[PDB]
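What follows is one structure encoded as structure tokens, with my remarks underneath.
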Amino acid sequence: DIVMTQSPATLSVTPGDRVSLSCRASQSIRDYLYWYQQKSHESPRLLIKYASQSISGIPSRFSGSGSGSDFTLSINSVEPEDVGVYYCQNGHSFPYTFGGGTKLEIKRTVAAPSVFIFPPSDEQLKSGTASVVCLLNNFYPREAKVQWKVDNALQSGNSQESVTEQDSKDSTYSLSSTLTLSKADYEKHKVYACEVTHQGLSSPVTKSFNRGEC
Amino acid sequence: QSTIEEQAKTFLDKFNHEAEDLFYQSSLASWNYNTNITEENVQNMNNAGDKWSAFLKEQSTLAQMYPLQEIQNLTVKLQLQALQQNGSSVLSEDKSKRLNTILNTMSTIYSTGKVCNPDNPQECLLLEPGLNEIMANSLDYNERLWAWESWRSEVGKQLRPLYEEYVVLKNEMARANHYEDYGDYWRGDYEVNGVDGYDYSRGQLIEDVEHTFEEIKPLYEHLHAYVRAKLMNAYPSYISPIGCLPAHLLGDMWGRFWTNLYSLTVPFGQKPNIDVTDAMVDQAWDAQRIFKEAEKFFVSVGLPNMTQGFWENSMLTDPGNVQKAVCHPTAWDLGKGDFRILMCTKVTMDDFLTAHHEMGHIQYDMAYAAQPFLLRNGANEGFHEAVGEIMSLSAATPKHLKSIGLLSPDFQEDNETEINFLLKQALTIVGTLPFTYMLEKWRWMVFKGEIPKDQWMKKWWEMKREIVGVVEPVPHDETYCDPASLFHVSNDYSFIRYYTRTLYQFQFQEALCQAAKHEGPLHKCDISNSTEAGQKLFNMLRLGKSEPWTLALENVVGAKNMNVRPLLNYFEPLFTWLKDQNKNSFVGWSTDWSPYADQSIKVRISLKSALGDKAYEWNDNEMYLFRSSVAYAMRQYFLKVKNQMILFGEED
Amino acid sequence: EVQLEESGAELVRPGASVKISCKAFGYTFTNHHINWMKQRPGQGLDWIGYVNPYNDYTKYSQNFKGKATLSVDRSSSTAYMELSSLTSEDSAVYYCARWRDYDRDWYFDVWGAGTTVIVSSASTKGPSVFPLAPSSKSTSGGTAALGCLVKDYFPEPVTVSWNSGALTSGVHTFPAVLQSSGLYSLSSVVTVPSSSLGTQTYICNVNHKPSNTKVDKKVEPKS
Ligand SMILES: *[C@@H]1O[C@H](CO)[C@@H](O[C@@H]2O[C@H](CO)[C@@H](O)[C@H](O)[C@H]2NC(C)=O)[C@H](O)[C@H]1NC(C)=O
Ligand SMILES: *[C@@H]1O[C@H](CO)[C@@H](O[C@@H]2O[C@H](CO)[C@@H](O)[C@H](O)[C@H]2NC(C)=O)[C@H](O)[C@H]1NC(C)=O
Ligand SMILES: *[C@@H]1O[C@H](CO)[C@@H](O[C@@H]2O[C@H](CO)[C@@H](O)[C@H](O)[C@H]2NC(C)=O)[C@H](O)[C@H]1NC(C)=O
Ligand SMILES: *[C@@H]1O[C@H](CO)[C@@H](O[C@@H]2O[C@H](CO)[C@@H](O)[C@H](O)[C@H]2NC(C)=O)[C@H](O)[C@H]1NC(C)=O
Ligand SMILES: *[C@@H]1O[C@H](CO)[C@@H](O[C@@H]2O[C@H](CO)[C@@H](O)[C@H](O)[C@H]2NC(C)=O)[C@H](O)[C@H]1NC(C)=O
Ligand SMILES: *[C@@H]1O[C@H](CO)[C@@H](O)[C@H](O)[C@H]1NC(C)=O
Ligand SMILES: [Zn+2]
């Protein structure tokens, strides 16, 4: 029914900063939204009672504002442990459609990933399948691109990626992309390459090997 | 849906569960008191009653979290208005305890105040025995004028000061509930808000009452003139044939009902009225057959049987022994399908009729048992006692009596018996409508300040000479409170519910006799053996307060307001007969004649001509000195001319 | 104190029915509605409905009418959510949460921990392991990366350590991926100075706890 949208989608603000997170309404929701802080692998908690009233047990700096159709969650001089997906609930209509989500990252400087390509192990090629892993180590902007190329042909639709949670020490990300082939199809090409694009790289980095060269 | 609505709905669901099992305990404890008067049973219902009265005040403050502007369901909104109303909880702490002391003082002065004989001051009469039986039975002019005046004066003075204080307070309770005054608080029972063309304002009731009263005024003037002609033969040289009637000659203490003037004003006294009190003895009718004849009266129109626990749990017959009970005929709505009737039934004609009257309330309560708890009532304050009086109206007809077993079948009624019946009805029905209209019109103008506090008793007797046509026999200044000497005024009761009950009663009767295909006049009608008339009644009975009362009227009579043309069709054989009896007499009254007027002496004082300057002001203390100078002049004349010693005072 | 208790990370064959139980603690019980929400992993939350413990009244959103039923036992303070006709789509974390009051304040207070409901057949399966060798493609300057690929297993909780838990530097296990086949797969990689390609021990210890699989695999440069 009511479509609850969040004005940002992802923030990566440094600590000690006063920020503002906005959930825009759909129709007329009269001060009946609630803000929820959900950390990783947990259940969400409460942040704002109706529009600005706070739940006891929360620390300071958590304040909401606005009414009618425009609301703003305000955090002042944020904590390093104030990460999570910050939702906004609905009042009026029964089907309380939970807002989108606004992740909170940190760090200021972006460090280009260390890239590394790993050919399939000889044990796997016995089994009859070839996984080709490409690793991107430590990196702020997660908006990285991994282009596989096989004999210089861009490979589409046989890879899978996953990414780690923002690191609690250095606030970086790490990414692993796996290219999966049959033994038969693997043995039909020579150069396997992994080309990584990222903001900390002036031009993309390619790590590559040549099937069958010790 | 909005959370608000859901919340409200739920709150009401958990409310009606915990209200029905708790109201059942407060009502069953009061039932066990009234059938079984023990002082063990007094606080048996008082700790259970205060468990109910405290439960409402907890759940009233919980209902304030749901405002009304966003509720779209009307059934939910109607239960919230009955529960969110603050009442006397909006006053201060010391004012809410001051108001309850005034109300307990006025109700104690009324019930325990007595009046002593002047020549034997050791015999003093209370109102309810002794003083009511003087005004209802005596034919002596001097004994009726004594009671009246005396009681009047005393209770008057008392209720006076207290009444003023009470009026002053009750207005603060109503203005803090966002009403104009206390009169606007009382008219809120008839208010309907936003049901798309069935609306009804609180100020529209004053217009609808004054519009329907001006059509009763031709019928009331012919009844007032016929009673005045028949009263001049019982009190000669006391009633002017063109003036008003004296207030103490009207059958009871206030003149509310004229029903005790039937023995003086009966049109054909040689013909007895239809009475079946002896055939019920000759057929050996106990106090179970007439309730079985009343129950089969309702199954003939399509209403259901009794609830099969009504016969076991009832008080249909007096114990007689030391086991004591109160005998006021009440219907009971204890809850969860428990309906009980409490009356010590004799074998008489009227207890056969009161059995039809009280079972009308039970058939009303058995209809809206499927409603929610706060909507188990009449559609307004007039509907409840109007359904109960069209059951006794049809059951007392000779067409119904001759087919029930009584009133032997070769019995043709006379057209002089029907006039004897219609006048006994009009002395109670029509005779109370100018009294009911004038009393609420006086109270509505006092509460909103249209009558100042120094003109309360001036405007009371100005409105009685003009509207009611009744003159006082002794002039009453602003030390009296003659309206507060009535029970409903000094005990804080709304009195407009007796005007509208009279108009709905004949609107219901005319709408049911057309459904039962009645041919003759309206006053000989029966609704029995007519299922299609009980269908038109049950469609209003099952509503309760779930629909507005303007919509409940259209389910019976096909209209939206109250109408007075069904009342005049009932008394149409009497109205044509009264216009023949008042061919030579004078119809109407003049508001100038007075019973003390031909023995009065007019005094005219011109202060600024005998003195000019150095002229004093004429306040109430100078009127005291004038009354003591006249009382001095009467004392000297009776001593020096007639040799009597008569102690005239300034109060004479 | 006031807590809500959840039950079971249930793996169900698709097409069947499930029974999710939410046990209460602390507060009374029949004095706080119990709601249920669905959260797809990597997606936002949405609403199922609620069951009132008093009066056993239920309400649903339009996407779940005829999909799930809600029941409650007053004598044991447990609330039930039971879905039926389970497709592959109803595979999410299901939260049970209450709001305080009963009609007053309609905002959530305390939550469960979510019962992970997975819809897949083929029973349980053990992992297949390969070593991802360190290579010059992966080498850059001072460091080079090597790892272990552990794939095709159903029973979600699986662990891979490096050298019996020795190396904590650069060791990063990536979130498991769920294939179309219905089985999970993941790969854990660690960087180590390029002077140390084969020099020291780098053996990944794979342990599968629902089964009893324990295998150590050594990773060495491309021959
Ligand atoms: C009227 O009320 C009294 C109590 O006020 C009842 O007396 C009780 O009778 C029962 C037996 O029926 C005894 O077990 C109780 O101990 C009595 N109570 C007292 C205080 O004496 C009496 O029975 C009632 N009468 C009727 C007809 O119900
Ligand atoms: C106003 O609310 C009442 C509930 O208090 C609604 O009554 C329900 O109606 C549905 C369908 O007619 C029934 O299944 C329920 O059993 C009813 N509730 C109860 C408590 O009896 C009513 O319908 C609502 N009014 C409108 C116009 O929707
Ligand atoms: C009835 O009277 C009460 C006062 O006792 C009104 O009160 C509100 O009370 C709450 C406290 O719970 C306050 O927060 C509000 O500010 C009060 N409002 C006002 C206008 O005083 C209550 O509104 C009254 N209800 C009605 C129907 O008149
Ligand atoms: C209602 O109708 C029934 C049936 O038409 C009447 O019952 C009849 O009454 C007459 C005399 O009173 C008897 O001779 C018949 O034997 C009765 N018939 C039956 C089937 O009982 C009844 O009297 C009518 N009641 C009224 C008030 O008119
Ligand atoms: C009752 O009905 C009878 C019969 O119709 C009425 O008696 C007649 O009244 C007219 C009217 O003046 C006279 O001219 C006739 O001479 C009367 N008939 C007899 C036999 O005397 C009688 O007036 C009616 N009574 C009432 C009160 O309506
Ligand atoms: C009412 O009760 C009587 C028995 O006392 C029964 O004969 C009759 O059928 C009942 N009425 C209806 C409408 O069933
Ligand atoms: Zn009554």
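By Swiss-Prot numbering, chain B shows 18-669, in order.
In case you wondered, yes, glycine gets a Cβ from its N, Cα and C as well.
Counting only residues at least six positions away in the same chain, no Cβ atom sits under 8 Å from the Cβ of B:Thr27 (mutagenesis position). For the published mutagenesis B:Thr27 to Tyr, Swiss-Prot gives the following note: Increases slightly the interaction with RBD domain of SARS-CoV-2 spike protein. In sACE2.v2.2; increases interaction with RBD domain of SARS-CoV-2 spike protein; when associated with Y-330 and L-386.
Sequence annotations record features per position, and here Swiss-Prot assigns substrate binding site to B:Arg273, B:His345, B:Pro346, B:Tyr515 based on a curator's inference. Its Cβ placed at the centre, B:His345 (substrate binding site) has 8 other Cβ atoms within 10 Å.
For B:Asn330 to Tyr, Swiss-Prot lists a mutagenesis experiment annotated as follows: Increases slightly the interaction with RBD domain of SARS-CoV-2 spike protein. In sACE2.v2.2; increases interaction with RBD domain of SARS-CoV-2 spike protein; when associated with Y-27 and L-386. Within the same chain, residues at least six positions away from B:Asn330 (mutagenesis position) with a Cβ under 8 Å of its Cβ are B:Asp355, B:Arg357. According to DSSP, B:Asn330 (mutagenesis position) sits in a coil region rather than a helix or strand.
In Swiss-Prot, a mutagenesis experiment is listed as B:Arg357 to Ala, annotated with the note Strongly inhibits interaction with SARS-CoV spike glycoprotein. DSSP assigns B:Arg357 (mutagenesis position) to a strand in the three-state reduction. For B:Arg357 (mutagenesis position), the Cβ neighbour count at a 10 Å cut-off comes to 22, with all displayed protein chains included.
On its own chain, B:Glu402 (Zn(2+) binding site) has B:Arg514, B:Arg518 as residues at least 6 apart in sequence with a Cβ closer than 8 Å to its own Cβ. Under the heading Zn(2+) binding site, Swiss-Prot lists B:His374, B:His378, B:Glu402, citing experimental evidence as support.
For the recorded site, B:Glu375 (active site, proton acceptor), the DSSP three-state label reads helix. Residue density at B:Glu375 (active site, proton acceptor): 22 other Cβ atoms are found within 10 A of its Cβ, drawing on all protein chains shown. Annotated active site, proton acceptor per Swiss-Prot: B:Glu375, in sequence order.
Looking at Swiss-Prot, the entry for mutagenesis of B:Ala386 to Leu says: Increases slightly the interaction with RBD domain of SARS-CoV-2 spike protein. In sACE2.v2.2; increases interaction with RBD domain of SARS-CoV-2 spike protein; when associated with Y-27 and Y-330. Secondary structure from DSSP puts B:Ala386 (mutagenesis position) in a helix.
All chains included, 20 other C-beta atoms sit within 10 angstroms of the C-beta of B:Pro389 (mutagenesis position). Quoted from Swiss-Prot, the note attached to the mutagenesis of B:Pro389 to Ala states: Slightly inhibits interaction with SARS-CoV spike glycoprotein.
Listed in Swiss-Prot as a mutagenesis experiment, B:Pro389 to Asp is described as follows: Increases very slightly the interaction with RBD domain of SARS-CoV-2 spike protein.
Sequence-distant contacts of B:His505 (active site, proton donor), defined as residues of its own chain at least six apart whose C-beta falls under 8 angstroms from its C-beta, comprise B:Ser511, B:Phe512. Per Swiss-Prot, the feature active site, proton donor maps to B:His505; the stated evidence is sequence analysis.
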For this session: Within the same chain, and leaving aside B:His374, B:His378, B:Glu402, name every residue whose CB is within 8 angstroms of the centroid of the CB atoms belonging to the recorded Zn(2+) site, in sequence order.
Result: B:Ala348, B:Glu375, B:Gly377, B:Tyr381, B:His401, B:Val404, B:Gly405, B:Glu406, B:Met408
Exercise. Pick from B:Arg273, B:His374: which of these binding-site residues has the biggest number of other Cβ atoms within 10 Å of its Cβ?
Worked result: B:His374
Exercise. Can you count the other CB atoms that lie within 10 A of the CB of B:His378 (Zn(2+) binding site)?
Worked result: 22
For this session: Using a 10 Å cut-off, grab the number of neighbouring Cβ atoms around the Cβ of B:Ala386 (mutagenesis position), all chains included.
Result: 15
Exercise. Relative to the Cβ of B:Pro346 (substrate binding site), which residues of the same chain, six or more apart in sequence, are found under 8 Å away?
Worked result: B:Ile358, B:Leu359, B:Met360, B:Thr371, B:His374, B:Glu375
For this session: List the Cα distance (Å, whole number) between B:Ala386 (mutagenesis position) and B:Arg273 (substrate binding site).
Result: 35
For this session: For B:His345 (substrate binding site), name the DSSP secondary structure in the helix/strand/coil scheme.
Result: coil
For this session: Taking Cβ distances under 8 Å as the criterion, give the subset of the recorded positions B:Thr27, B:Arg273, B:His345, B:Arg357, B:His374 near chain C, ordered by sequence.
Result: B:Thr27
For this session: Measuring CB to CB from B:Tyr515 (substrate binding site), give everything in the same chain under 8 Å that is also at least six residues away in sequence.
Result: B:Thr449, B:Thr453
Problem set entry | Nearest recorded site to B:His378 (Zn(2+) binding site) by CA-CA distance, among recorded positions B:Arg273, B:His345, B:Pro389 | B:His345
